[PDB]
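*Asks:* Dropping a structure here in structure tokens format, bear with me for questions.
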Amino acid sequence: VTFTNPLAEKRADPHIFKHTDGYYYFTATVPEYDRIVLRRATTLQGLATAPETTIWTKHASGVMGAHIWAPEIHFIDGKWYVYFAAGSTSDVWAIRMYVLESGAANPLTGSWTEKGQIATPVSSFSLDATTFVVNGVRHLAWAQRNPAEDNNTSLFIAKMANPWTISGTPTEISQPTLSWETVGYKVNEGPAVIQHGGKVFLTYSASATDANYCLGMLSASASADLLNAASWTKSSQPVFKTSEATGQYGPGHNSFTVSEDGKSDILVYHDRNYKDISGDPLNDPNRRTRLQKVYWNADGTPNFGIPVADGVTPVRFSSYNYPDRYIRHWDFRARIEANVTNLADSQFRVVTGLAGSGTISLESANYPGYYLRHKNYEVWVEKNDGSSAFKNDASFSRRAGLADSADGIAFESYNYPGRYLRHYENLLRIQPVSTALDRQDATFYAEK
Ligand SMILES: [N-]=[N+]=N[C@@H]1O[C@@H](CO)[C@H](O)[C@H]1O
Ligand SMILES: [N-]=[N+]=N[C@@H]1O[C@@H](CO)[C@H](O)[C@H]1O
Ligand SMILES: [N-]=[N+]=N[C@@H]1O[C@@H](CO)[C@H](O)[C@H]1O
Ligand SMILES: [N-]=[N+]=N[C@@H]1O[C@@H](CO)[C@H](O)[C@H]1O
Ligand SMILES: [Cl-]
Ligand code: NA
């Protein structure tokens, strides 16, 4: 259920589609911007080592012959469709949207038919076509220049007549006007749609593709007219952005997939592990593809948290007797609490114990190098200073749950044996367990 990031080096604008043939299909922008690659695997982690087939290469002359950008693969009405953007050999900045089609069972080995340009009423810079279905009605969303606006691209949506043709007229549903949307360039690009609880959430990327790259989001009700701009409300702050603490910079151009069991939504995105671009921004090849689980807030909105540290993804721990309440820190004091808005406060990664002897330690996701540790029997999230005292205070023996020895987890203090991590008045402590309540207070679940 956890992932190891990054999923793929030197792959930007990642798109993963989970098909009914029990495979995931992964396409992405390559640094040479010259072809469309594809890989498949039965699991998300499998993708990291799956070999890439080149399914289509740029034309030698004319259209579809430059800047092959941001492919997406979809299965629609028994056929495969690939959406991408391309300029021409003559005008490399006349980027337009194109579609490929294959009828083959396996798209990696099939042959592809070019269905041509997705025509729009305005002849202007267009890219990042995505398709999605709301109440059985297929839509296209994309980024395009509105020439009467002083910016790079705005977001558009339209109904579709077929997978390569819009129906009716587009609606512009967002334009880059907030300060975090306008750093370097005034950009709204990379639309991506996830549906949950009767709402449509359309994330998109904003600002220059540097450390300022981030995700904003539009929200609408699935029952509303998606072609009425008034149905969409823009989030006033980014929903996903650079985290210096975790060394993740300019996360963006995302897509959405689902876990192996189909139970969890997965955020698929790119970023860099450094802040400042060297050379022509466009020529920096180092963006990499990453995966993390999407968590749903009580109000029904998605919570993407922060881009997590490289390596294994962190987990959340819920209480046995208060199954809605999660271990989280606030002012560095550990507690249990429901409906954690600052998600990363409730994410921890399980690492080999700082004090050895087969113990475990719980590293903070938003404060790497900080760990759950006790002091005077109270539990805090504090920075490891390298002292023996800290390492002892931050190490625990994993035990079978005290109220659930099958599925539950308990955490026995390494330096105070017989004292367990337990909540009391919602604050976390290390205390002995004698009573039935004590045992419940000391039992937790990871990602249940
Ligand atoms: N110059 N320029 N345009 C850049 O390239 C476009 C695609 O990312 C974005 O609008 C912007 O970052
Ligand atoms: N103040 N404040 N912020 C809280 O304190 C930080 C440390 O626990 C948490 O990340 C944050 O939610
Ligand atoms: N007692 N005492 N000392 C303090 O409390 C112990 C238990 O939290 C810690 O090891 C130490 O910080
Ligand atoms: N309040 N109170 N009682 C304590 O607080 C509850 C929540 O921490 C614990 O289950 C219980 O031990
Ligand atoms: Cl919160
Ligand atoms: Na996309």
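Every residue number used here counts from 1 along the chain in the order it is shown.
According to its header, the structure was obtained by X-ray crystallography, 2.0 Å.
A Cβ is built for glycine as well, from the same backbone N, Cα and C atoms used for every other residue.
Annotations per Swiss-Prot:
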type: ACT_SITE; residues: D13; note: active site, proton acceptor
type: ACT_SITE; residues: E189; note: active site, proton donor
type: BINDING; residues: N152, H253, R287, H329, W330, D331, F332, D345, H423, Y424, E425, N426, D441; note: substrate binding site
type: MUTAGEN; residues: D13 to N (Swiss-Prot position 47); note: Maintains an extremely weak catalytic activity
type: MUTAGEN; residues: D13 to A (Swiss-Prot position 47); note: Abolishes catalytic activity
type: MUTAGEN; residues: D128 to A or N (Swiss-Prot position 162); note: Abolishes catalytic activity
type: MUTAGEN; residues: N152 to A or L (Swiss-Prot position 186); note: Reduces substrate specificity
type: MUTAGEN; residues: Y185 to A (Swiss-Prot position 219); note: Reduces substrate specificity and allows hydrolysis of alpha-1,5-linked arabinofuranosyl bonds
type: MUTAGEN; residues: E189 to A (Swiss-Prot position 223); note: Abolishes catalytic activity
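For the listed features, I'd like the structural context: burial, neighbours, distances.
*Replies:* The Cβ of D13 (mutagenesis position) lies under 8 Å from the Cβ of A28, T29, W69, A70, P71, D128, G190, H253, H270, each on the same chain and at least six residues away in sequence.
In this structure, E189 (mutagenesis position) is part of a beta strand by DSSP.
Annotation for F332 (substrate binding site): same-chain Cβ neighbours under 8 Å, separated by at least 6 residues, are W380, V381, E382.
Secondary structure at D13 (mutagenesis position), taken from DSSP and collapsed to helix, strand or coil, is strand.
Around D128 (mutagenesis position), taking its Cβ as the centre, 27 other Cβ atoms fall within 10 Å, counting all chains.
Using a 10 Å radius centred on the Cβ of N152 (mutagenesis position) and all shown protein chains, the other Cβ atoms total 19. Under the DSSP three-state reduction, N152 (mutagenesis position) is assigned to coil, being neither helix nor strand.
Around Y185 (mutagenesis position), the C-beta neighbours below 8 angstroms that are at least 6 residues distant in the chain are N151, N152, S207, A208.
The Cβ of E189 (mutagenesis position) lies under 8 Å from the Cβ of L127, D128, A143, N152, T153, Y204, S205, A206, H253, each of which sits 6+ residues away along the same chain.
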*Asks:* Could you tell me which of these binding-site residues, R287, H423, has the fewest other Cβ atoms within 10 Å of its Cβ?
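*Replies:* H423, out of the binding-site residues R287, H423, has the fewest neighbouring Cβ atoms within 10 Å.
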*Asks:* Which of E425, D441 has the fewest nearby Cβ atoms, counting only those within 10 Å, among these binding-site residues?
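*Replies:* Comparing Cβ neighbours within 10 Å for the binding-site residues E425, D441, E425 has the fewest.
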*Asks:* Quick one: give me the count of other CB atoms within 10 A of the CB of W330 (substrate binding site).
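*Replies:* So the number of other Cβ atoms within 10 Å of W330 (substrate binding site) is 12.
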*Asks:* Give the subset of the recorded positions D128, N152, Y185, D441 lying near ligand 1, defined as CB under 6 A from any of its atoms.
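*Replies:* Result: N152, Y185.
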